[PDB]
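Everything on this sheet refers to the single structure shown next.
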Amino acid sequence: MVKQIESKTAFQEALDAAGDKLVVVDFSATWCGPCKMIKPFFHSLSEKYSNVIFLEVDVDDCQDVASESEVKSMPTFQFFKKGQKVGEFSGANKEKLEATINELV
């Protein structure tokens with residue numbers, strides 16, 4: 001399962017609720033081709049890695065969250081443990097997404 005994060009407070013709440021679990025956050029947009037490509041793969045990964053938390057943030061809806069997070073490229077994946085950003089990359093690269101999960105869990 002993927003949770004759509006739709007407020008700043010929700011984002012913090014999710015990071016807090018994760019305990020020590022890896023959290024991966026997909027910053028995306030409805031107009032982004034590469035984002036649309038990888039969305040079903042992000043969802044399949046969420047069903048595979050039961051002990052990793054998968055979040056989605058829409059950058060047009062949540063412009064200030066994205067800005068605060070220093071997002072500059074669509075899509076961006078950020079990785080957190082205990083609220084701390086432990087990794088990040090941009091672009092819709094399936095292998096890199098799953099490799100990074102397997103590097104950081």
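Technique stated in the header: X-ray crystallography, 1.5 Å.
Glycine is no exception: its Cβ is also placed from the backbone N, Cα and C atoms.
Quick look at what Swiss-Prot annotates:
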- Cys32: active site, nucleophile (ACT_SITE)
- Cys35: active site, nucleophile (ACT_SITE)
- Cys32 to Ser: Loses its reducing activity, interaction with APEX1 and transcription activation; when associated with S-35 (MUTAGEN)
- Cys35 to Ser: Loses its reducing activity, interaction with APEX1 and transcription activation; when associated with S-32 (MUTAGEN)
- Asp60 to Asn: Loss of pH-dependence of dimerization (MUTAGEN)
- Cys62 to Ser: Retains its reducing activity. Retains interaction with APEX1 and transcription activation; when associated with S-69 and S-73 (MUTAGEN)
- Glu70 to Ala: Strongly reduced interaction with CASP3; when associated with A-72 (MUTAGEN)
- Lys72 to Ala: Strongly reduced interaction with CASP3; when associated with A-70 (MUTAGEN)
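You'll find the Cα of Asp60 (mutagenesis position) roughly 14 Å from the Cα of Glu70 (mutagenesis position). For the mutagenesis positions listed here (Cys32, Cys35, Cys62), the lowest count of other CB atoms within 10 A around the CB belongs to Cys32. Of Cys32, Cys35, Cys62, all annotated as mutagenesis positions, the residue with the shortest Cα distance to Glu70 (mutagenesis position) is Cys62. Reported as a whole number, the C-alpha separation between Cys62 (mutagenesis position) and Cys35 (mutagenesis position) equals 16 Å.
Separating the Cα atoms of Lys72 (mutagenesis position) and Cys35 (mutagenesis position) is a whole-number distance of 14 Å.
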